[PDB]
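Trainee: My questions all concern the structure below.
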Amino acid sequence: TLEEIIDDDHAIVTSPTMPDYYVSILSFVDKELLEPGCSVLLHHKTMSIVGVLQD
Amino acid sequence: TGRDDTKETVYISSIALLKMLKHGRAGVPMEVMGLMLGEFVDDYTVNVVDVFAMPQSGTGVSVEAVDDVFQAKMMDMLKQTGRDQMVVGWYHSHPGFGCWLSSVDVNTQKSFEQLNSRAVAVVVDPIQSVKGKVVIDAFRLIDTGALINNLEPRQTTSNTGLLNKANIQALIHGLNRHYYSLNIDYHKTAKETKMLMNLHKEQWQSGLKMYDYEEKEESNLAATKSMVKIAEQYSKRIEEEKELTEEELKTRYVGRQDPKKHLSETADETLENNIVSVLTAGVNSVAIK
Amino acid sequence: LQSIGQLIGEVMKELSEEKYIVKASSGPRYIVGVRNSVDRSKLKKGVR
Amino acid sequence: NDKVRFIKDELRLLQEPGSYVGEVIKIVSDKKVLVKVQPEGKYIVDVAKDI
Amino acid sequence: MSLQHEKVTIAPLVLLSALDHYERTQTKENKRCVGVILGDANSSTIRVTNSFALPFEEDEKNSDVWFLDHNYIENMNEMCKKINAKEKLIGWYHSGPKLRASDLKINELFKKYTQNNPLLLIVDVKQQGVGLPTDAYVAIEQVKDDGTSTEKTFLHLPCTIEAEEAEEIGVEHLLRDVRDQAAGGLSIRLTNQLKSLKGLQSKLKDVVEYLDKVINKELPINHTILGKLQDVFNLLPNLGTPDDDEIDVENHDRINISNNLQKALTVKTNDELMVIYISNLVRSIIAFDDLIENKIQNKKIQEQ
Amino acid sequence: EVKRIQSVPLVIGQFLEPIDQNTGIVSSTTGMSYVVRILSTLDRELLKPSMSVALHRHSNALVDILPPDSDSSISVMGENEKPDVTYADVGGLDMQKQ
Amino acid sequence: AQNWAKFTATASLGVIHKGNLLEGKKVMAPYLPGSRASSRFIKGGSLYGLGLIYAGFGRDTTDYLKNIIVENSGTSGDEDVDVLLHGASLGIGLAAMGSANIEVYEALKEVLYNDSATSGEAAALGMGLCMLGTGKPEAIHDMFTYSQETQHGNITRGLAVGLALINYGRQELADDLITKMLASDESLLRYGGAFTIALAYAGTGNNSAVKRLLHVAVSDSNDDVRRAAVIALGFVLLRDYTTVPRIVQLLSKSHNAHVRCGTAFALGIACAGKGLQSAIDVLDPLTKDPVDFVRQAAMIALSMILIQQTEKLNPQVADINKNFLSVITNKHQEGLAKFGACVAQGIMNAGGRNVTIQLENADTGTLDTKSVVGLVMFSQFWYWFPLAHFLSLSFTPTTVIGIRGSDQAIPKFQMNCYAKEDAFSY
């Protein structure tokens, strides 16, 4: 769940499993398609916002 | 070089396998240790004759736990009895890990290489063995300088070798670093084997004794009455067997809690017993009298 | 530095003489072995 | 032969990577399913060839 | 000292070492290995943990001439206690290959060290018997008149084994055997019953020959020994009495139960038969579907 | 060989439900559900009701079974821990008693 | 190439020059002892590659080698003296193949008494080859005793095999030797006993020989003795080689991987010379067996069957070749598996697709010593990876050439079988 968006192409995402992360924003997403509250799709090995094609 | 180099097949005699296990099982969960007496012949054939343990002056597997006096004193004793021979390795136990040496135990093995050129470090698992057979593996440590410049493959050829993956990945890194591992074999004398097979001596007397016959009559009544009670269920079971598939039957109608299994087994038990009972008693009257 | 930390638990309830059930103070129940110095009459439910 | 072949390799089968149980929330059209594993977060993840 | 020791259970390792030690010292008949015996006692259960060799030289010209390394024993006792404290001096083994009248000179040396009466383990080292070739004797002291006033004699105690997890599995691991001293299954108990009969015939000869040697090879008349023998005959069964009859009635009951129990097994075996023919029934429908698929496959073969 | 993969240490699961005879679903007391293979020479006669069971830590597998008495925080009291308060000690409320 | 890899490499050369004696000696000439070598492996394995060329013509080469043997059987602990003495012993064993020169036998027997830890395996085998097929009891008495007394691993293996070697075509005269060995408790003497039945009862099928080797696989739980018993069935049964798949079908259902691994070599040995379609069906789950050394045996065993045949007349050869290449490339397969694929590929297209492994000549309907000794040797190599060039003694060309027999030269062959072109020149 996108907790707050930091303007530098980084974001603080809240996995519901509890550790928060200063992730990077990669390809196949736009930063005005992310709004606080939006769900994000995270890369498992190094956390990154890889998208949200979700309904 | 001085030799082509290949890792030892360890022919661990009966008395040494059995002894390391006794000491190390008792020592759970501490590290346990001691020295190996043997002889080195051939290009890979180490026969380990006996072991003897090294009294703990440390936590075990330390150089505070290896005492110079102790080492001296034990050797001096073994000469009187002719058990003095050269040290062909040292054993230890991990009972928290598989066969895989930890960093401290590599440091212990690095000191043994100075003592003896062909010294092994043998990891004995006292409880943690993953096969019916005892898992023990022997390792030798040779320098990083030969291994890196690619002399490790040459050393491992012209032998069947042993590959284990008990700690998976962790083992592989360690294995690599140290050296290698090789099949472990067991030396059996046919004197040794025969003593071990016999375990009783009043077996001859016992086979012609019996119990009181009051509790025999009791087992026979209990057996017949109990089989009525699972015979009632047994009729109900074969009302069913109307559901396609073996698995579906077991899940749905609880086909595993089987009345069938418990009757066959209880009938078998009381049955086999009454064959022997008649046999023993009928021998006793006519033989003795 | 040649000492270690040891997870405290409590004997939840005896299964056998070799195998005890210890519930640990981190959550999960374990089924544990014994040191053989540990007295078997001193190991029962409540004891830590 | 089924009994002895089976017990022997069954040991390597008991080097399990584990499992989890989730439940299908909804599908997506990249062939992926959103599952919620029960005391954990959801995973968007692909099907094998077994389903 | 205590005489309270009703059994001795000996680990596989104790047996294996002492025996192993005989050829490690490279002794042959009429030269002796003896070693220290370590373990638990002061109890009914004797539990024999370990053993270690001593040097031992026997001169038999005079049975008052003997070699024993005294200092060796004390030294070794202390080192073993630091591995494991449950190891005490509980005796010494003699390597056989028989008992002597001479083992009693040696036993006195071991009473010195101990707080139990030393166990004298006569380990016979060529290995005769279908049982264990290990005898246990503990010296017992009692006032008795058979030409003596106070007797020290050695009373036999049973030898059996007990083993750890590790030690049992290590035995099993050596052995390619399934055992036959077990008396578990039907098969095993059959083997045993025949071994028991053979055990009985061989001992009876030893008793029969002993008695021929008094009366014709002139050993003395030993009232005390015979006395014991007499009672064997006195406590014999006698048939053609109602006692013989109670046995007949007994046989009937057990064999009736075997028949009724067997009839249960006749249902079990027969029931299963029907279930297989069900599996055969299913396999023909399945084979039909296959046979249809394979009809289609053949047209492809022609085509291509 | 299978009785030698029941090694200590072990962690307790609780069997949730069968779905095969060599596969079942357990519920760990770590807090993770698993779908685990069941060891052989174990009966499934008694895996059918929800019962404690022992799991191997590093793979999640049902490597042996526990009797239904084990793995409770509670116990049956009354051994000597029961009060002395009989029917006799209570005064009236005769309707409530009956 | 380094170590024993170099010992292999100097030896491959005699495969090349097998049947050419002209430049035979010349090619190994710089690499011979007393001249320029960088290492001991060159000096020894050069004699090895020399013996492969000269087998059955080797009277010249026997004499040279004897000097090398007495030199190095009066000194030990020097690495050089040992690695040399091993290759010399192989050399001399092949060269003295079937001549039964007593002088060669005594000299090889000093290598054992010298107690080299390496050379005594080579030398034990070489001995067994020299005296081959007389069954002389005195030879056996020498080899059996020193086997019991030494505990050396390499040495003891050599002499149990040698006891099997010397008995060949004996048949019902090997019965005393067979029983003694299979009743030794050592694994080594049990292993060779199985092969005593194989070599002796080769070339003639017997009911007896089969009953006795089925008992061995079941009765011994040591993994090598189980293997040895399966291989041995092939050799007896190369008369009727269409009974062999039917037996070993059963022995490929086995839980024990060794038993499975030996089934490969038996069908290899039986069905080498003429292809058989039944045999391919048995060897198919052996490539799919998940134990590394079972794949290893299987891949080689497939190639020897379908040797000297096209891929356009047999559908299998195409698939099996494609597969061999799959195994090599993958770094996801073990080294055992890589060995099986590479070496099998080399047996298949061998000789320019012009040599076969004959199962025995039908022209007279007898067994041929060179072929047999080649394969039994081939089948041994988990104990010594260098030894698999012994297959050059068992590769025989079968080919039609017309000879004008009145001056013994070769005029071009003209067949009654008709030509057709394959139409390529671009």
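Quick note: numbers on chain B are straight from Swiss-Prot, i.e. 18-306, in order.
Quick check of the header: electron microscopy, 4.1 Å.
A Cβ is built for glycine as well, from the same backbone N, Cα and C atoms used for every other residue.
Per Swiss-Prot, the features are:
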type: DOMAIN; residues: B:27-162; note: domain 'MPN'
type: MUTAGEN; residues: B:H109 to A; note: Stabilizes ubiquitin pathway substrates; when associated wirh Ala-111
type: BINDING; residues: B:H109, B:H111, B:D122; note: Zn(2+) binding site
type: MUTAGEN; residues: B:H111 to A; note: Stabilizes ubiquitin pathway substrates; when associated wirh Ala-109
type: VARIANT; residues: B:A239 to T; note: In strain: NRRL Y-53
type: VARIANT; residues: B:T262 to S; note: In strain: NRRL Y-53
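Help me understand the surroundings of these features in the structure.
Mentor: The Cβ of B:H109 (mutagenesis position) has B:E48, B:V49, B:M50, B:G77, B:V78, B:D122, B:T125, B:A138, B:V139, B:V140, B:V141 as same-chain neighbours under 8 Å, each 6 or more residues away in sequence.
DSSP assigns B:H109 (mutagenesis position) to a strand in the three-state reduction.
Listed in sequence order, B:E48, B:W117, B:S119, B:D122, B:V140, B:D142, B:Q145 are the same-chain residues at least 6 apart in sequence whose CB falls under 8 Å from the CB of B:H111 (mutagenesis position).
Around B:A239 (variant position), a 10 Å sphere centred on its CB holds 12 further CB atoms from the protein chains shown. DSSP assigns B:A239 (variant position) to a helix in the three-state reduction.
In sequence order, the list of same-chain residues 6 or more apart from B:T262 (variant position) whose Cβ falls under 8 Å from its Cβ is empty.
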Trainee: Looking only at DSSP and grouping its letters into three states, which state does B:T262 (variant position) belong to?
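Mentor: DSSP call for B:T262 (variant position): coil, neither helix nor strand.
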Trainee: What is the three-state DSSP composition of the domain 'MPN' (B:27-162), stated as helix, strand and coil residue counts?
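Mentor: Within the domain 'MPN' (B:27-162) the tally stands at 39 helix, 38 strand, 59 coil.
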Trainee: Show, in sequence order, which residues other than B:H109, B:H111, B:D122 on the same chain lie with their Cβ within 8 Å of the centre of the Cβ atoms of the Zn(2+) site.
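Mentor: Apart from the listed residues, the neighbours are B:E48, B:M50, B:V78, B:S110, B:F114, B:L118, B:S119, B:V121, B:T125, B:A138, B:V140.
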